[PDB]
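The structure appears right after this line, and notes come after that.
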Amino acid sequence: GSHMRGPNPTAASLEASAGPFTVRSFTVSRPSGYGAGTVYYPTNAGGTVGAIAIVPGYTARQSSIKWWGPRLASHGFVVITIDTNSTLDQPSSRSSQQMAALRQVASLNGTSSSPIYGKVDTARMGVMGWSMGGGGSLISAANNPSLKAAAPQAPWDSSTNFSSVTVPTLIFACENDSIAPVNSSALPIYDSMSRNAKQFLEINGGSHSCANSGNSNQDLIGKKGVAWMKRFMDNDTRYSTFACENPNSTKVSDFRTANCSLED
């Protein structure tokens, strides 16, 4: 089955700061199994949408990853950005907390008082996150193969072996990352995965925060993250090109993809 929402995409519509849908948000009153959460949701997507949970890195908070909330929600997703119980939580803890945030989004979907009452397809979920939050996202995907997509950025984990992962995984990497160097983190993680649709997109000259809030490549990074989630969370083959294609961009220092068909 496909779960198509919104107008036929173009490069221009995906590069724009906002997609076609009106976005609202709220703070989660009583977070269950994580520190704090903001939920971003489309008011007018024209049907139920999937949910994505986004986790920051070590010492970081929602501010680092917040730009993804409006960006993805405006294309037809419910997005929860979290703060972790402690800023010093490790990747396994960040994974548990990311899944607790998806569980609470599923709870709010059935809560007649919630602004997202009836707005979520709880069978279509994705995971994203930065550094140890990206490691967390890969752990979530390894543990929960029913997840539809993963798109970590500058991932860090003390194991690079994700060879069990069957979830379609886009790795955003930062060429000049000195915190989680591409050669010891992002690329070995990418190379470990032989069972999935996967993509490696390295931002030219990027520091470890090259995919964070306020980054100078929100056009390309936004387009790719939205296309990946559309293709794989909605099974929307109008996004096969945008999801799977080399963007052929001077802003990209390294592009690799496997098991990613251009076909509609």
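The count begins at 1 with the first shown residue.
So this one's X-ray crystallography, 1.9 Å, going by the header.
Yeah, the Cβs are placed from backbone N, Cα and C, and that goes for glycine too.
Listed in Swiss-Prot:
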- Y58 to A (Swiss-Prot position 87): Displays increased enzymatic activity on PET bottle. Displays decreased enzymatic activity on PET film and on BHET (MUTAGEN)
- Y58, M132, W156: poly(ethylene terephthalate) binding site (BINDING)
- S64 to M (Swiss-Prot position 93): Increases activity towards 1-naphthyl butyrate (MUTAGEN)
- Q90 to A (Swiss-Prot position 119): Displays decreased enzymatic activity on PET bottle and on BHET (MUTAGEN)
- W130 to A (Swiss-Prot position 159): Displays decreased enzymatic activity on PET film and on BHET (MUTAGEN)
- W130 to F (Swiss-Prot position 159): Increases activity towards 1-naphthyl butyrate (MUTAGEN)
- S131 to A (Swiss-Prot position 160): Loss of enzymatic activity on PET bottle and on BHET (MUTAGEN)
- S131: active site, nucleophile (ACT_SITE)
- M132 to A (Swiss-Prot position 161): Displays decreased enzymatic activity on PET bottle and on BHET (MUTAGEN)
- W156 to A (Swiss-Prot position 185): Exhibits highly impaired PET degradation capacity relative to wild-type PETase. Also displays decreased enzymatic activity on BHET (MUTAGEN)
- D177 to A (Swiss-Prot position 206): Loss of enzymatic activity on PET bottle and on BHET (MUTAGEN)
- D177: active site, charge relay system (ACT_SITE)
- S185 to H (Swiss-Prot position 214): Displays increased enzymatic activity on PET bottle (MUTAGEN)
- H208 to A (Swiss-Prot position 237): Loss of enzymatic activity on PET bottle and on BHET (MUTAGEN)
- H208: active site, charge relay system (ACT_SITE)
- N212 to F (Swiss-Prot position 241): Increases activity towards 1-naphthyl butyrate (MUTAGEN)
- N212 to A (Swiss-Prot position 241): Displays decreased enzymatic activity on PET film and on BHET (MUTAGEN)
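For the pair formed by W156 (mutagenesis position) and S131 (mutagenesis position), distance between Cα atoms is given as 5 Å, rounded to the nearest Å. Considering only the mutagenesis positions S64, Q90, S131, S185, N212, the Cβ with the fewest other Cβ atoms within 10 Å is that of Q90. Considering other CB atoms within 10 Å as the measure, the emptiest surroundings among the mutagenesis positions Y58, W130, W156 are those of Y58. The closest partner of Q90 (mutagenesis position) among the mutagenesis positions, by CA position, is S185; the full candidate set was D177, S185, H208, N212. Of all the mutagenesis positions in the record (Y58, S64, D177, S185), the one with the smallest CA separation from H208 (mutagenesis position) is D177.
Counting every protein chain shown, 29 other Cβ atoms lie within 10 Å of the Cβ of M132 (mutagenesis position).
Other than the site residues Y58, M132, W156, same-chain residues with C-beta atoms no more than 8 angstroms from the centre of those residues' C-beta atoms, the poly(ethylene terephthalate) site, are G57, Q90, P91, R94, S131, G133, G134, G135, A180. When every Cα pair among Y58, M132, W156 is compared, the largest distance found for this poly(ethylene terephthalate) site is 10 Å. For the mutagenesis positions shown (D177, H208), fewest C-beta neighbours within 10 angstroms: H208.
Cα separation, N212 (mutagenesis position) to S64 (mutagenesis position), rounded: 5 Å. Among the mutagenesis positions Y58, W130, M132, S185, the ones whose Cα is located within 10 Å of the Cα of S64 (mutagenesis position) are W130.
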